[PDB]
Amino acid sequence: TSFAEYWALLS
Amino acid sequence: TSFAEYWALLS
Amino acid sequence: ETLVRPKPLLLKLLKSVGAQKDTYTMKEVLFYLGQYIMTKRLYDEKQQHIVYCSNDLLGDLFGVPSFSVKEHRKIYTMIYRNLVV
Amino acid sequence: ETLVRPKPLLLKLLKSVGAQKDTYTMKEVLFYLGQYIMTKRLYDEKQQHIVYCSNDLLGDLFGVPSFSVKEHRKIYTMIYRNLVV
Ligand SMILES: [Cl-]
Ligand SMILES: [Cl-]
């Protein structure tokens, strides 16, 4: 999982 | 609008 | 949606990647704060939810050396502390 | 969802920001390709849908000096050309 995905999962 | 938002709008 | 007002460190952080307003939706705060983390490559290479804050503007804002993105409440709590909602 | 297989330039590009597989969902291809653009700060400061590709691995993959993110078909078309779907 990318940082970008993990980040997007905050919302 | 951030690059991040514009990017996310591709989906 | 409501506009929130970033406190100075976080405003400096958002502007450093081209945000150009004093007030923002939470959603935009989260877009630019993500952009910033990637722009400075503070994410761990191998375990990408880990962010390194030591010696960065982000650690000054958050008050930690590192955090995990997976700790959702903890991340929102740190963000709201840096906003007048 | 289906796994797609990046061609070499785009695989090099995804790995350069920590992707670690030969095959990926489109959604992950789009996550890492966004991360890459921000990691190298190729986006225009003032008009953030503009990406500068000149003299970067991305321009070698895409075959353009610059593009706009808003041109959705054009961006998918460039991406699929760099994938075996
Ligand atoms: Cl702005
Ligand atoms: Cl991976």
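Residues 25-109, in that order, are what chain C shows, numbered as in Swiss-Prot.
This entry, so its header tells us, was determined using X-ray crystallography, 2.0 Å.
Each residue, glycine too, has its Cβ placed from N, Cα and C.
The domain 'SWIB/MDM2' annotation in Swiss-Prot covers C:26-109 and rests on sequence analysis.
Around the Cβ of C:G58 (mutagenesis position), the same chain contributes no residue under 8 angstroms that is 6 or more positions distant in sequence. Record note (Swiss-Prot) on the mutagenesis of C:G58 to A: No effect on its ability to induce apoptosis.
In the domain 'SWIB/MDM2' (C:26-109), the DSSP tally of helix, strand and coil residues is 38 helix, 13 strand, 33 coil.
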